[PDB]
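*Asks:* I'd like to ask you about the structure that follows.
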Amino acid sequence: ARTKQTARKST
Amino acid sequence: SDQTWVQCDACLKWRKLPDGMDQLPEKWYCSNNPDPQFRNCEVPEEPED
Ligand SMILES: [Zn+2]
């Protein structure tokens, strides 16, 4: 599958 | 830790996935979402932070 990662301030 | 998203291969929306869902099928669709709120291609894509 096509995935990406993004910033998550809460963690 | 970052947020992982997967793209629906039908509608091309990005869907957030649980952390540590590290093994996915080759093709993925909204209908496979563990979250029932985002299990239909008609549901809008969630925004980024
Ligand atoms: Zn979809």
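Each residue's number is its place along the chain shown, starting with 1.
The way this entry was determined, per its header, is X-ray crystallography, 1.6 Å.
Cβ atoms here come from the backbone N, Cα and C positions, even for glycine.
Found this in Swiss-Prot, in case it helps:
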type	residues	note
BINDING	B:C8, B:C11, B:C30, B:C41	Zn(2+) binding site
MUTAGEN	B:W14 to A (Swiss-Prot position 419)	Diffuse nuclear localization, possibly due to loss of DNA or nucleosome binding
MUTAGEN	B:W14 to A (Swiss-Prot position 419)	About threefold increase in catalytic activity
MUTAGEN	B:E26 to A (Swiss-Prot position 431)	Strong decrease of binding to NS1
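Describe the structural context of these features.
*Replies:* In this structure, B:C41 (Zn(2+) binding site) belongs to neither helix nor strand by DSSP; it is coil. The Cβ of B:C41 (Zn(2+) binding site) has B:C8, B:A10, B:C11, B:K13, B:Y29, B:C30, B:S31 as same-chain neighbours under 8 Å, each 6 or more residues away in sequence.
Sequence-distant neighbours of B:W14 (mutagenesis position): residues of the same chain at least 6 apart with a C-beta under 8 Å from its C-beta are B:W5, B:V6, B:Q7, B:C8, B:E45, B:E46.
In the three-state DSSP reading, B:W14 (mutagenesis position) counts as strand.
According to its DSSP assignment, B:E26 (mutagenesis position) is coil. Cβ neighbours within 10 Å of B:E26 (mutagenesis position), excluding its own Cβ and spanning all shown chains: 7.
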*Asks:* Judged by the number of other CB atoms within 10 angstroms, which among B:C8, B:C11, B:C30 is the least packed of the binding-site residues?
*Replies:* B:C11
*Asks:* What subset of the recorded positions B:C11, B:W14, B:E26, B:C41 has a Cβ sitting under 8 Å from a Cβ of chain A?
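*Replies:* Correct list, in sequence order: B:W14, B:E26.
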